[PDB]
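Worksheet for the structure shown next.
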Amino acid sequence: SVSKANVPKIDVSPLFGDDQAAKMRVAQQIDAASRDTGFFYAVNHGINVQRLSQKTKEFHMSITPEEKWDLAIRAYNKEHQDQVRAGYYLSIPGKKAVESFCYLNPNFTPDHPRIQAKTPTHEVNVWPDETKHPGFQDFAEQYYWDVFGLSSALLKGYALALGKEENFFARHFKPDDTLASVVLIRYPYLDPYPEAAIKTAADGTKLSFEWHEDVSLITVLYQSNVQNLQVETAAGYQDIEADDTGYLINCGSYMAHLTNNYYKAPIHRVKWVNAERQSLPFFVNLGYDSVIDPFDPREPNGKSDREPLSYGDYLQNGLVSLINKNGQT
Ligand SMILES: CC(C)[C@@H](NC(=O)[C@H](CS)NC(=O)CCC[C@H](N)C(=O)O)C(=O)O
Ligand SMILES: [Fe+3]
C-alpha cells in the first residue's frame, strides 16, 4: 500500500486578527509543515466552500460545446490570440479527460495600464453569456476576492514563520496588480475511461497529471472529497488525504527560491481516479515587477547565493515550462 502523508490541519483564524502571540503560534505550525512534507490544510478559513462547489458544478454541467469554443484559449482556438491564460481549456474525448476554466484578476479591465501596455501574463477575463449562466460571473469575481483575502492572511503567517514582519510577502500581493489566477477544473467520470487519458508513473501508479513543483508563491486549493494527490518525501510518494472542508496549502518554486530551499516547493502528482470531481486552485502570484531579495533563514547572516528574480519573469517562463514538461491542460 501507500503510506499517508503528514498533512496537519491548522486553524488559520488568528491570521485575520490582531492577537500577535496567537499569530506567532500559527506561524510556527506553518513553519513545521513547510519543513516536513510541505503541505497543510487551512481550517477555520471563513470561505463557503460548499457554495463554491455548487456554483462550480452548475457551470461545468451546463456549459455547452459551442460556449467552450467561444471561450477557448489560444491552444484550442487560433482565433483567440490574446487568450494564453484566461478562458476555457477543452477536453478531447477519447484522449484527454480534464477540462477547466481559468480567470485572472477582475481588475484587469481594458483600461488597466498593463492591459494597455500588453504586458505578458496580463489578460482581460472572458465570461459566458449572463443569460445562460445567471450569476456566475458575479459569483466567480466575488470568490476571487474571498480567496485573495484568505491568501493575504496565509502570507502573513508565512512571513512571520520566516522571521519577517507580517507584510513581507503581502505588500507585493495587491488587488490592483496581482497575477493570481483561479482555475475551475473538472475531472470527469467516464465509462469507458480512455487509456490515452491515463498516464503511468515509473513506479506503476496511474496518473492524471505527472510530478511537478508549482509555479506560484503559494497554492491555495479546494478539492472535492475524492483522494487523489500524492507528495514525494524521503520515504517515497505518500497519499494526501482529501478534506473538502479545508484548503490544501503548499509552497511553489518562487518561495523555494526566496528562502534558499528552506521552504521547498514539494514535488507532487495527481493520481488517476475514475470519479466526477473538482479541483479548484488559486495560484498566489505577485505583481509583474515584484522582486523579493532572496535570503536564507538557516544562515547566521541570512544571506543567500541566489540572485533576485522578478515575479513576472518567473511566471511567464514557469507556465511555459510546466506545459512543456507535463502537457497542455
Ligand atoms: C494539482 C491541482 C492544483 C491541479 N493542477 C494544476 O492546476 C496544475 C499543476 S499545479 N497547474 C497548472 O497547470 C498551472 C495552471 C496555470 C493557469 N493556467 C494560469 O494561467 O495561472 C489538478 O488537479 O490537476
Ligand atoms: Fe501542483
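Just so it is clear, chain A uses Swiss-Prot numbers, and the residues here are 3-331, in order.
Cβ atoms are placed via backbone N, Cα and C, with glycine included.
Now, the feature entries from Swiss-Prot:
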BINDING   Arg87, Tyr91, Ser183, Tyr189, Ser281  isopenicillin N binding site
MUTAGEN   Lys98 to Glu  Strongly reduced the catalytic activity
DOMAIN    176-288  domain 'Fe2OG dioxygenase'
BINDING   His214, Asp216, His270  Fe(2+) binding site
MUTAGEN   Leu223 to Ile or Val  Strongly reduced the catalytic activity
MUTAGEN   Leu231 to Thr  Abolishes the catalytic activity
BINDING   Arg279  2-oxoglutarate binding site
MUTAGEN   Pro283 to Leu  Abolishes the catalytic activity
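Taking the features listed in Swiss-Prot, we show where each one sits on the structure.
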{"residue": "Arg87", "record": "isopenicillin N binding site", "DSSP (3 states)": "coil"}
{"residue": "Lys98", "record": "mutagenesis position", "DSSP (3 states)": "strand"}
{"residue": "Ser183", "record": "isopenicillin N binding site", "DSSP (3 states)": "strand"}
{"residue": "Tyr189", "record": "isopenicillin N binding site", "DSSP (3 states)": "strand"}
{"residue": "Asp216", "record": "Fe(2+) binding site", "DSSP (3 states)": "coil"}
{"residue": "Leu223", "record": "mutagenesis position", "DSSP (3 states)": "strand"}
{"residue": "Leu231", "record": "mutagenesis position", "DSSP (3 states)": "strand"}
{"residue": "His270", "record": "Fe(2+) binding site", "DSSP (3 states)": "strand"}
{"residue": "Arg279", "record": "2-oxoglutarate binding site", "DSSP (3 states)": "strand"}
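Proximity of the recorded positions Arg87, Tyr91, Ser183, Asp216, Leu223, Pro283 to ligand 1, judged by a Cβ distance under 6 angstroms to any of its atoms, singles out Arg87, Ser183, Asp216, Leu223, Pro283 in sequence order. Residues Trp213, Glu215, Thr221, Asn252, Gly254, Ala267, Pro268, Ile269, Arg271 surround the recorded Fe(2+) site, their Cβ atoms falling within 8 Å of the Cβ centroid of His214, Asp216, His270, which are themselves excluded. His270 (Fe(2+) binding site) sits 7 Å from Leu231 (mutagenesis position), taking the Cα positions as reference. Note on proximity: of the recorded positions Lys98, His214, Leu223, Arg279, the one nearest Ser183 (isopenicillin N binding site) is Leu223, by Cα distance. Residue pair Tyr91 (isopenicillin N binding site) / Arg279 (2-oxoglutarate binding site) shows a Cα separation of 16 Å. For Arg279 (2-oxoglutarate binding site), the recorded positions whose C-alpha atoms fall inside a 10 Å radius of its own C-alpha are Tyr189, out of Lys98, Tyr189, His214, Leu223, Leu231. Within 10 Å of the C-beta of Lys98 (mutagenesis position) we count 17 further C-beta atoms, all protein chains included. Comparing C-alpha positions, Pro283 (mutagenesis position) sits nearest to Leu223 among the recorded positions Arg87, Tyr189, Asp216, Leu223, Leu231.
Among the binding-site residues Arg87, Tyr91, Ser183, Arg279, no residue has its Cβ under 6 Å from any atom of ligand 2. Taking the Cα atom of each, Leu223 (mutagenesis position) and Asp216 (Fe(2+) binding site) are about 12 angstrom apart.
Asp216 (Fe(2+) binding site) sits 15 Å from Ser281 (isopenicillin N binding site), taking the C-alpha atoms as the reference points. Listed in sequence order, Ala99, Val100, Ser210, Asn230, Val275, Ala277, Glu278, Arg279, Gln280, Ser281 are the same-chain residues six or more apart from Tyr189 (isopenicillin N binding site) with CB atoms under 8 A from its CB.
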